[PDB]
Amino acid sequence: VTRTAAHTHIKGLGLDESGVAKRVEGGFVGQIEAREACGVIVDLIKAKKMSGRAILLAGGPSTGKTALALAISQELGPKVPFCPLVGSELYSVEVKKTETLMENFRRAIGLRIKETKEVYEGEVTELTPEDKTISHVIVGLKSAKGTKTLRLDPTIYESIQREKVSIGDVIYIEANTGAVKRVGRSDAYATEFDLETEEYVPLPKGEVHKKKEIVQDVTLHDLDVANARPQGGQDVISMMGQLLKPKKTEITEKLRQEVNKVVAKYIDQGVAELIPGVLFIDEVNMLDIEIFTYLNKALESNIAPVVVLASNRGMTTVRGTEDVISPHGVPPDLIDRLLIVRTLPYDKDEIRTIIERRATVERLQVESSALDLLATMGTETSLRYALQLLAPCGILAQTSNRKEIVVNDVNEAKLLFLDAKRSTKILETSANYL
Amino acid sequence: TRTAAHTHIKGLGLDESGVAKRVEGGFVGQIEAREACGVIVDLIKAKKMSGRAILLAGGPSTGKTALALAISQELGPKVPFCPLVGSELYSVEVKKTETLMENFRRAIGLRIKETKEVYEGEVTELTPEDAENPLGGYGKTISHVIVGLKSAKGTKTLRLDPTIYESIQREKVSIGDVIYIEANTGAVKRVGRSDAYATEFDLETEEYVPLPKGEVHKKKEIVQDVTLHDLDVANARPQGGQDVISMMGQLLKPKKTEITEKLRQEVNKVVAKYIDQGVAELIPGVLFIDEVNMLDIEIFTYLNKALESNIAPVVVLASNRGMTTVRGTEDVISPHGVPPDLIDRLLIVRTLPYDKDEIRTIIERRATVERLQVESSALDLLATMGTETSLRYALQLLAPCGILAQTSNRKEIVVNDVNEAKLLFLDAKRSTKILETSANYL
Amino acid sequence: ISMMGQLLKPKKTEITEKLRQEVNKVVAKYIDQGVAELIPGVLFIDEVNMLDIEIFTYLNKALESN
Amino acid sequence: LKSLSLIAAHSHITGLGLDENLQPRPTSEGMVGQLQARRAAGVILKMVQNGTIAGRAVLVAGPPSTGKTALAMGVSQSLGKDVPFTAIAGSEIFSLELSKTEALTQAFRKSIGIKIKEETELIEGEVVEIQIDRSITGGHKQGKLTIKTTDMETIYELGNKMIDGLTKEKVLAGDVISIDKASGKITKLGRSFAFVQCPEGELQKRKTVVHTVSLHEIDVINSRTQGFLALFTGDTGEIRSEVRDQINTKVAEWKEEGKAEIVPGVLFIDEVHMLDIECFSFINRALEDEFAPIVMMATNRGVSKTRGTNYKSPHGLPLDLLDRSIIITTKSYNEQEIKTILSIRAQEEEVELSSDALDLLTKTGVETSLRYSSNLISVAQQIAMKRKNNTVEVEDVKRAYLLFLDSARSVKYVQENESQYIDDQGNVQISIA
Amino acid sequence: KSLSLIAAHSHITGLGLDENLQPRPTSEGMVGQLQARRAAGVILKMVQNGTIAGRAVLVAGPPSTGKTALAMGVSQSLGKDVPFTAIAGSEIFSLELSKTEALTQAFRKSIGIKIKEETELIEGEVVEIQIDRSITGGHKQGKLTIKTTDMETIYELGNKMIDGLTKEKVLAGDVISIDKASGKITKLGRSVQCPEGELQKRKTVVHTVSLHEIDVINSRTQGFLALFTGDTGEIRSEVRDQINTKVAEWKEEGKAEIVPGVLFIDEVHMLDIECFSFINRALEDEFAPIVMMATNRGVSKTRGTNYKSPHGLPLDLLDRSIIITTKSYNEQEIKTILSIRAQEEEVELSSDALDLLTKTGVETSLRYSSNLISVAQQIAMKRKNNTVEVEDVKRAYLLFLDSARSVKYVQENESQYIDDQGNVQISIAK
Amino acid sequence: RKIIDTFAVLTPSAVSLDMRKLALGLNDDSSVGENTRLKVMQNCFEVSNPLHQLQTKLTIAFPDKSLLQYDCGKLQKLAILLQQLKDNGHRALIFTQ
Ligand SMILES: Nc1ncnc2c1ncn2[C@@H]1O[C@H](COP(=O)(O)OP(=O)(O)O)[C@@H](O)[C@H]1O
Ligand SMILES: Nc1ncnc2c1ncn2[C@@H]1O[C@H](COP(=O)(O)OP(=O)(O)O)[C@@H](O)[C@H]1O
Ligand SMILES: Nc1ncnc2c1ncn2[C@@H]1O[C@H](COP(=O)(O)OP(=O)(O)O)[C@@H](O)[C@H]1O
Ligand SMILES: Nc1ncnc2c1ncn2[C@@H]1O[C@H](COP(=O)(O)OP(=O)(O)O)[C@@H](O)[C@H]1O
Ligand SMILES: [Mg+2]
Ligand SMILES: [Mg+2]
Ligand SMILES: [Mg+2]
Ligand SMILES: [Mg+2]
Ligand SMILES: [Mg+2]
């Protein structure tokens, strides 16, 4: 019915209007300071004034860093663009790491436009060539409420010839982009043949020409790709043009600046509104120093959206550096522009509440005793393991027909499945490398 | 008549259901080795087991490769055998894994046999046969078309359904031209004009083929064999002259692309469909990788999961080295260079060095294929030299001794000639001993 | 096809020795007819120490060419 | 019905062979022994068959010669048709044309499929006769024919495109065909009287058609116009992440509308002990997505060094992945269990063994590795085939034992002859004197 | 125009200077850094003079002290119409382009060229345009009426002119500008605009084109697409050798002029040794931009070699470059800088909060406090008061940790965090 | 063709018109010859491609026929109960406004 993977029990940060964090809200227990400082960041993003600001959260495993970083994306809303990213993805064979890192900054800033498109539809009456050069064609499209004739470009005529349209077939033509679609043969010709493979559609209702406006939102990078490379079109020259250079290429700063300028000229008319976004990078400790040092210069730019980093480590050597040792696997020069949000580990009671709420969202009934066993488990092994054993216990309860989890079932699940500490103990004493 | 370090090996040289002969097929000694391989030949001829690998290990110059060439001869020319080196797995175009999977599917072949009845010969005449139509009409109605056929030693007249007129119109044959007609499939094919019509025109651009030999009606069968990989390449590669995708084939360059598993399974589906009807016959082949010690641990790992495949063929390996560090792992040490997990999946065949008396027979047998004949006195030196310096050294000195014999005009090698050839060409040990006494950086 | 061949960016490729030999043949004929005159030129390399031993080894065979 | 099949190591095992109570049987469905392992795998089996959960990882550990790879094979076999199952080696993700992370995501995309159903009408009936009207250099053509079935005899006029279809594949009165109206494709069941009887029922019937396509295919199709060729050619790279983010929303809408239902699959990875650290760091995050296929792994390696880092992690994987993953271990095999495995291998290969040859093969199979004793059983039949009788005798097993060497037996032979073999340092003695 | 929200350097504009080159204490968003501003100003006037080319200068200093802001103030003080190129050291590394060609491409981008062309254009409102089909008398006959405020005349079209008017649909009553030499029509609006005057006027059109932009067009069929798409792919050096001579002849003829732009390289310490070896040769040539390089690190190992050279750069490159050193900021300058950022970000700070923010700025870093000044405004926004308060600064201090505090916390919590050896304890007890 | 027809959905939301003519270099003003661009335009006007289905499907998004019942909450459970009443041998009436 409803698929749940390590999530969906968190509906947001759950902060009041004063900024105070409740003990329990939206699938969150404890971690009050991190939710408060996170909500401050939410309001900062809603303010839009700051740019190029970076905030990283450092905490142990299972402490809820990522789970808290999903709550801010839920709090911003679907209208604000969010770009989840992993530090291991910045390594690409086709393009260099630097271009892939700069691209995401352009993908993180959404820009919504509004534009009106013209639409023509009707049954075709006459088709004539006006024929060096491919001549135009006069089209006789017949609306239900009227009749109008229109001259067409030679290219859209080529698309028409490739669609095998004929006299008396309903077609659909887009004005701006020149797209051509055929709905089917008109319904009045259905009796011409007793057996035919072509379906019959009714005559389009209304006038030939129709208009409307769309609020459609397009990310800024998606707008940049349009200017950078050609895109699909019904003409052959379009397919050959896009098939000439399918491999992605690095964009120069000049084209980016010009696209930014036409974006400004679009915002001057009041047609569009530029809104920032959040770039989230998981496991920043996996980044090479070449990406960090480029993050030093890239965050100083004005168009750089707010970025959030997550790393769990002690004092460690930065990847790609020989003798450099810095906290959280991040260079000391980059850590200056970063603000830190610290995370704390949960106590026994908070683990018990976590397993409780996760059990309620998983839709499973747990008795008090087996729940206490799951808490003791969670204390003696890990927090993730107690949440992991929940489903197998329910499966064994399905095999025993019981509707609630029992101590015997969670004990049997302890016997059938092992955690890391037991498996390491089996690893220390073994015959050949178990 | 070219001979390179080989061609004196004919098969394994076994006998019927028994222990291998002492000397057969240019093989001397090592009866246990070529016997154990003799059983492997039966295992391959069984065409049942899959993904079963074996490895023959031993010192250099022990005859490791000659055994693989021998079983390659024993399987026959129809059974596919792919020579391959561990160094060939590394390619800049695609990953090593895809190349290994491709070579794994190059081994198994597929045979197709087809029998089709044909009608060929000249055209004596063509006449329609008019009959009444089922529903009355004024126009003409043809029930059948009569076609005569003339060939050497015979003549025949045929009657076809009236639908043949479309195919005859397509082939544009009229009279006096040899045609090609298939019995059940039908239509026509025009090979070319008859030979007797070349004289009527002094200059013509159409060639004249002679009348078909034998009867006008024939039944023949043709067997065609294609490997599964060569089949897959045709499926993945687009084919057309003027097509737009084919237009992008030109002016660009083709490069080896990783083939998806879905396509391979799809080819397996139709191959199975044709093998169920009896038209197709699947014969597994043999893959051979020389110097397996040169393979990275990433390929050794993929062999573990690859050998457990269902269509995986029999692959024979050869590693001369002893205990070594596997490529890719500095600390790990395993025999022959093969990881122990991979050693667990195969059978080891030991090889032993050749005896002195076996070496002398090696050289004397090589002399026949070399076509050079040597005395008994000069042969005894080649034996001792072969045992001291190395085996391949005495075999390498054969041709220079013959050329020096031609300079001396003698037709047979002499002791003076083998000594003069000894002074001109030095083996490895002498050179390595010279490098130590020279400070010239030599 | 030639149009798209002009559209594609020039990509360096390794030139075969055969084509170079043919160019040396036609130039060797034109210098015999007197229609052309070949003149040598000077190559200059700075910071040669940055070269790999591979290029240093190929320089040995390259300098022995005519 | 039958894919190309030869005798393989994983051949004999079909299905997991578990009771309705999930307790394992001693010998069932090709699997013998390994109780807690097969039961723990069956819990995962019914877990996937439930489909209400997502984004879970499990690990199957053990020494060599276990059957963990066989166990996962039994889970894939008991999984049945219509559930996608993808098994990739750890060294497969490395690619020159594609990024390791991109190919790792491409592995996650192939495991979860989508089923879409539709209804198409069908006309199946015998033909009485065919009447076509054409003109030489006269353009328009007019066809007519008459379809016949037991309860219905009618006459259908032919359209313009129906003519070309009927001319493409020869249609006769004797031939019985079945044609779809919307598709227009001509399907010939075979030949009637010059061997199938006239079709029963009405002439026109409507039957539903179901189409199943994996998420990866939908991902590649929408990237480029020629991107459809990347399906068969296998050449695609750096798929835009925005395309995936849009496809997820469209698929979610298809689920809410009830138009398309998704079938959760199982992802299996072999030899995970060697993998780059970027792959693990990507898996840690990637397992948390809404559509995450259930991941089961296999690691036969003990404590060793992870590729890409100098330090040695336990079990060969970093602790971050060991956390969320569950560990299912395996144990060695009893002396009798080895005999049972060898016996069922004889039954699968259809080879009759003598009792004494089975006891001897079991003893030398316990002393040495199991897979080796399973290797000799195939050659024993070939050696016994020259004796002209079908049996396996202790003599033939002894001959096969001296012919083919065990690894431990070859270790000594290398160690004494080391002067003859090539040393790691490169020195070798190729001369006997 | 040019929508921008907030930048780190958004406040400082054009450094600051006097006719004596002596820097003012606070001039145009630039506080502190007396000597550095004077040297950077000397370099600026050196660029504006343009008598010398291909010279390198080095800007050295501690992190977050008077370094990038220098080059920013030099670029802004240099103003538009002169080229300025700023690239990171990691940006020149590319998989598709070699490091040497990608390094030369910037040297070609940093030098521009101005080309002037004279044209005769006729613009004005079109009241009436008549066009007639082909007749035996003449190919085509047409008359267009171009009306302007000062003069109104009628022109008879030239054939292909009629093909240009019929080619793009033109409606009477719109203001267009027809190009006689170019042969195309440009529509400036509808009659939105008013006719200025006489129809035909002789004007000159100046085009500023960099050496790179000239170089890419000649190497390709269409090179202007290769400019934007970045597919340029290692232009031949022979083409550039022709471009230089052709530019020299254009200069001798007087049809073009060159502008000695500036090339700024951030993060030069991470550049490979091969690039360092190429820069030495690239500086000594005829056409080269004035190069300024800034490195935070010093006495470190050069990438590509085992040994550690001083300052992280090879001495051969240090010979060609002049070194400028920056000094750490005093306590009295930090408060003025934070006040400038307060005026830039529309943030009102009390003197009592400015004292604490200055003390924290001296104890830790300037970049930190300048990050906090932005965060505290929202905490003050929840209290609805317009001005920030001390309590809000303390709350923002406890909520978001510093680096030095986070390290001291990690050292105590090290058992919880992952370690270089990979050891971590996620279990609370035992 | 069927799989391409059903499973092709996404469209390139952001495009720039007249970038196709400018990419190949054939337009009203360029460095290419005058007649060469015309001959190329005719050659492209003649040669046909099998990919026209993927092209037209990826350009404009097609509502097809299937969204009639999928855009209505009342039509989701309607056809289901019509199938249930069909297999049970019942007749039904439908009253609307
Ligand atoms: N405060 C919390 N309330 C509820 N669940 C939590 C909380 N913190 C962490 N979790 C749970 O812990 C699980 C794993 O935490 P995660 O954020 O992945 O740790 P890390 O940030 O170290 O990767 C998540 O699925 C999340 O549901
Ligand atoms: N039984 C044999 N009789 C004669 N010559 C043999 C025999 N076995 C091997 N040789 C010789 O050994 C050579 C091949 O040696 P090879 O197996 O390649 O050495 P390695 O074991 O190092 O690969 C052949 O040239 C062949 O002449
Ligand atoms: N329970 C079992 N039932 C049947 N065969 C088994 C069983 N366990 C192991 N095997 C045998 O083990 C062989 C392969 O072992 P495998 O699991 O591949 O080793 P590894 O764990 O090193 O991959 C198979 O051929 C299979 O027949
Ligand atoms: N002289 C100055 N006047 C005003 N602000 C300065 C000055 N020097 C540095 N800054 C501040 O320092 C911040 C960036 O420091 P930066 O010069 O980039 O250090 P570095 O170049 O060593 O990385 C800017 O936000 C800027 O406000
Ligand atoms: Mg995380
Ligand atoms: Mg060999
Ligand atoms: Mg395995
Ligand atoms: Mg700096
Ligand atoms: Mg110099």
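Using Swiss-Prot numbers, chain D covers 14-207, 221-459, in order.
Determined by electron microscopy, 3.6 Å, according to the entry header.
Placement of Cβ uses the backbone N, Cα and C atoms for every residue, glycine included.
Residues or ranges marked as ATP binding site in Swiss-Prot (evidence: similarity to another entry): D:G75, D:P76, D:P77, D:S78, D:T79, D:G80, D:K81, D:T82. Under the three-state DSSP scheme, D:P76 (ATP binding site) falls in the coil class.
Counting only same-chain residues six or more apart in sequence, the Cβ atoms lying under 8 angstroms from the Cβ of D:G80 (mutagenesis position) belong to D:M44, D:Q47, D:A50, D:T356. A mutagenesis experiment is reported in Swiss-Prot for this position, D:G80 to A, and the note states: Growth defect at 37 degrees Celsius.
Here Swiss-Prot describes D:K81 to A as a published mutagenesis experiment; the accompanying note says: Defect in snoRNA accumulation. Growth defect at 37 degrees Celsius. Neighbours of D:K81 (mutagenesis position), defined as other CB atoms within 10 A of its CB across all chains, total 25.
Under the three-state DSSP scheme, D:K81 (mutagenesis position) falls in the helix class. Quoted from Swiss-Prot, the note attached to the mutagenesis of D:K81 to R states: Growth defect at 37 degrees Celsius.
Here the binding-site residues are D:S78, D:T79, D:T82, and the one whose Cβ sees the fewest other Cβ atoms within 10 Å is D:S78.
Under a cutoff of 8 A between CB atoms, and with a sequence separation of 6+ in the same chain, the neighbours of D:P76 (ATP binding site) are D:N326, D:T356, D:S358. A separation of roughly 7 Å, to the nearest angstrom, links the Cα atoms of D:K81 (mutagenesis position) and D:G75 (ATP binding site). Among the recorded positions D:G75, D:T79, D:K81, not one has its Cβ under 6 Å from an atom of ligand 7. Of the binding-site residues D:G75, D:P77, D:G75 has the largest number of other Cβ atoms within 10 Å of its own Cβ.
In this structure, D:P77, D:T79, D:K81 are the recorded positions from D:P76, D:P77, D:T79, D:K81 whose C-beta falls under 6 Å of some atom of ligand 3. Shown in sequence order, D:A83, D:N326, D:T356 are the same-chain residues outside D:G75, D:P76, D:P77, D:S78, D:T79, D:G80, D:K81, D:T82 whose Cβ sits within 8 Å of the Cβ centre of the ATP site. Contacting chain A by the Cβ rule (under 8 Å between Cβ atoms), the binding-site residues D:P76, D:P77, D:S78, D:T82 reduce to D:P76, D:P77.
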